[PDB]
Amino acid sequence: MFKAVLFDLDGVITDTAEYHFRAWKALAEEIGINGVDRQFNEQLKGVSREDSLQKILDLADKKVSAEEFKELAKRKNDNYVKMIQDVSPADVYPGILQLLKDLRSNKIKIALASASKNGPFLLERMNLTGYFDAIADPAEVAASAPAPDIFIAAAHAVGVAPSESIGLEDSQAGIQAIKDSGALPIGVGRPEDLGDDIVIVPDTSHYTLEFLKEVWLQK
Ligand code: BEF
Ligand SMILES: [Mg+2]
Ligand code: NA
């Protein structure tokens, strides 16, 4: 049986996307750039902070210095950190707490394998820290998804090889990271986005211990 589950955070445990969107929209309003609406924001999903800021500047053909650019990115981050202050246990996605409980009951290791530099804070706000055996630090990896680094780190931190692990992700690059780590990916979303060569569930209510066991045994 698999010995660990490596959890992405955003799109798996909870959603932070609304806060990212509102942070960008607030910054755009402050600097007088029109057009940062919900539809535009779809172009910022899975994109780096810096590439997202550039997309926003491009809406107004705005040119800035490196120092100005750094400051705008900082202001967006400040916005986001303020906006996540009221995250709560009610924000945990369906099924996830029961999955954590069932994994713990069955002595299966639980690691956070998230790109979020706010992972520990968010798990505290959601009252989930006690379930986690480790949090891989995204500040300590050399490369971000689709590189496998955070998933290798997470597996190692709970004393397992990635090959003994399942990874859960909502992003295409994240799925590729899991695959390349050696862990077994189970995506949440649709194959158009994630690929058709992995098991995918439509939403997190399908992430149950019984389902993960079924997937593992099929493999
Ligand atoms: F928290 Be994962 F990087 F979406
Ligand atoms: Mg995610
Ligand atoms: Na712990």
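Just so you know, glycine gets a Cβ as well, placed from its N, Cα and C.
Around the Cβ of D8 (active site, nucleophile), 28 further Cβ atoms fall within 10 Å across all displayed protein chains. Annotation comment: Swiss-Prot describes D8 as active site, nucleophile, evidence class a curator's inference.
Swiss-Prot lists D10 with the feature active site, proton donor/acceptor. Of all Cβ atoms in the shown protein chains, 22 besides its own fall within 10 Å of the Cβ of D10 (active site, proton donor/acceptor).
In this structure, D10 (active site, proton donor/acceptor) is part of a beta strand by DSSP. What Swiss-Prot records for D8, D10, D170 is Mg(2+) binding site.
What Swiss-Prot records for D10, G46, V47, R49, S116, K117, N118 is beta-D-glucose 6-phosphate binding site. According to DSSP, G46 (mutagenesis position) is assigned to coil rather than to any helix or strand.
Annotation of the mutagenesis experiment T16 to P in Swiss-Prot: 500-fold reduction in the rate constant for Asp-8 phosphorylation by beta-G1,6bisP. 6,700-fold reduction in the apparent rate constant for cycling of the phosphorylated enzyme to convert beta-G1P to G6P. 13-fold increase in the estimated rate constant for phosphoryl transfer from the phospho-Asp8 to water. A coil conformation is recorded for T16 (mutagenesis position) in the three-state DSSP classification, outside any helix or strand.
The note that Swiss-Prot attaches to the published mutagenesis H20 to A is: Impairs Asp-8 phosphorylation by beta-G1,6bisP and phosphoryl transfer from the phospho-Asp8 to the substrate beta-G1P.
According to Swiss-Prot, the mutagenesis experiment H20 to Q carries the annotation: 8-fold reduction in the conversion of beta-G1P to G6P in the presence of beta-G1,6bisP. Remark: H20 (mutagenesis position) has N41, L44, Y80 as non-local neighbours, by Cβ distance under 8 Å and separation of at least 6 in sequence.
For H20 to N, Swiss-Prot lists a mutagenesis experiment annotated as follows: 300-fold reduction in the conversion of beta-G1P to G6P in the presence of beta-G1,6bisP.
In Swiss-Prot, the entry for mutagenesis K45 to A states: 20'000-fold decrease in catalytic efficiency. The structure shown retains the original residue. Sequence-distant neighbours of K45 (mutagenesis position) (same chain, 6+ residues apart, CB-CB distance under 8 A): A17.
Swiss-Prot lists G46 to P among its mutagenesis entries, and the accompanying note reads: 100'000-fold decrease in catalytic efficiency. Within 10 Å of the C-beta of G46 (mutagenesis position) we count 15 further C-beta atoms, all protein chains included.
For the mutagenesis result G46 to A, the note given in Swiss-Prot is 1'000'000-fold decrease in catalytic efficiency.
Per Swiss-Prot, mutagenesis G46 to V is noted as: 10'000-fold decrease in catalytic efficiency.
Among the sequence features in Swiss-Prot, the mutagenesis site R49 to K is noted as follows: 1'000'000-fold decrease in catalytic efficiency. Cβ neighbour count for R49 (mutagenesis position): 17 (other Cβ atoms within 10 Å of its Cβ, all protein chains included).
Mutagenesis annotation in Swiss-Prot: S52 to A, described as Wild-type activity; the structure shown retains the original residue. Listed in sequence order, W24, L44 are the same-chain residues at least 6 apart in sequence whose CB falls under 8 Å from the CB of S52 (mutagenesis position).
While the structure shown retains the original residue, Swiss-Prot records the mutagenesis experiment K76 to A with this note: 100-fold reduction in the conversion of beta-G1P to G6P in the presence of beta-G1,6bisP. Around the Cβ of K76 (mutagenesis position), the same chain contributes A23, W24, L27, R49, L53, each under 8 angstroms and 6 or more positions distant in sequence.
Among the mutagenesis entries in Swiss-Prot is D170 to A, noted as: Impaired, but active with an increase in the affinity for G1P. For the recorded site, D170 (mutagenesis position), the DSSP three-state label reads coil.
All protein chains shown were included, and the count of other CB atoms within 10 Å of the CB of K117 (beta-D-glucose 6-phosphate binding site) stands at 12.
Across the annotated binding residues for beta-D-glucose 6-phosphate (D10, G46, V47, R49, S116, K117, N118), the two most widely spaced Cα atoms sit 17 Å apart. Shown in sequence order, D8, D10, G11, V12, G187, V188, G189 are the residues of the chain, 6+ apart in sequence, with a C-beta less than 8 angstroms from the C-beta of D170 (mutagenesis position). Checked against ligand 1, the recorded positions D10, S52, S116 give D10, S116 in sequence order as having a Cβ less than 6 Å away from one of its atoms.
Each of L9, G11, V12, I13, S114, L168, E169, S171, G174, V188 belongs to the same chain as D8, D10, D170, is absent from that list, and has a C-beta within 8 angstroms of the C-beta centroid marking the Mg(2+) site.
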